[PDB]
Amino acid sequence: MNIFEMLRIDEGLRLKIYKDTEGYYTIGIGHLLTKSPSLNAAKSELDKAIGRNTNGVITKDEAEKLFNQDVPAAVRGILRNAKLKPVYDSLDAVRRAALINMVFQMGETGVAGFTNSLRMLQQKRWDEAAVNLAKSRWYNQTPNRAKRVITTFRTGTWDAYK
Ligand SMILES: [Cl-]
Ligand SMILES: [Cl-]
């Protein structure tokens, strides 16, 4: 297991434009296209991103292409965020994958606000952080996914994805 497989499990893979859990235009392996209610807008974004007229449909290779850009960018944003970097740096490999997963799903900003849990993580107080993480909109909305991520932080293993 690794971050790529982890995320592929959590986000799925769809070749036609679709609405995510929040109702936003998405494609591929959880590649957000736009937050606008317009399918025209998202198509336009899709075309810009792929570099061709897609008509709202990409190939599997194109989806992995976006995925390959998206994963590293997530990491890069964490390393640039003053709130996140120190947590990420204190963590072990498996647990960093859990943080990236969150950042990938909700963005830096989304995550930068889990202050209290981040602090707990940094302190390596696993069970407590796990508890605190669950007290969130995130958990109430995507409980199954949140649970997998939470187990990962709590245990430091890939047990939840296996
Ligand atoms: Cl892009
Ligand atoms: Cl879920």
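If you check the header, you will see the structure was determined by X-ray crystallography, 1.9 Å.
Heads up, the Cβ atoms here are built off N, Cα and C, so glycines get one too.
Counting only residues at least six positions away in the same chain, the Cβ atoms of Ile29, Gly30, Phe104 sit under 8 Å from the Cβ of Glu11 (mutagenesis position). Marked as active site, proton donor/acceptor by Swiss-Prot: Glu11 (among others).
Non-local contacts of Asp20 (active site, proton donor/acceptor) by the CB criterion (under 8 A, 6+ apart in sequence, same chain) comprise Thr26, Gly30, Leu32. Annotation source Swiss-Prot lists active site, proton donor/acceptor at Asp20 (among others).
Taking all protein chains in view, 18 other C-beta atoms sit within 10 angstroms of the C-beta of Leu32 (substrate binding site). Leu32 (substrate binding site) carries a strand DSSP state (E or B). Taken from Swiss-Prot, the feature substrate binding site covers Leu32, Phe104, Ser117, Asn132.
Recorded in Swiss-Prot as a mutagenesis result, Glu11 to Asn carries the remark: Loss of 84% of enzymatic activity.
Within the same chain, residues at least six positions away from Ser117 (mutagenesis position) with a Cβ under 8 Å of its Cβ are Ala129, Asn132, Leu133. In Swiss-Prot, a mutagenesis experiment is listed as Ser117 to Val, annotated with the note 50-fold decrease in enzymatic activity.
Among the mutagenesis entries in Swiss-Prot is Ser117 to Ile, noted as: 500-fold decrease in enzymatic activity.
Following the DSSP three-state reduction, the secondary structure of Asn132 (mutagenesis position) is helix. Record note (Swiss-Prot) on the mutagenesis of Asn132 to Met or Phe: 2-fold decrease in enzymatic activity.
In the three-state DSSP classification, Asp20 (active site, proton donor/acceptor) falls within coil. According to DSSP, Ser117 (mutagenesis position) is assigned to a helical segment.
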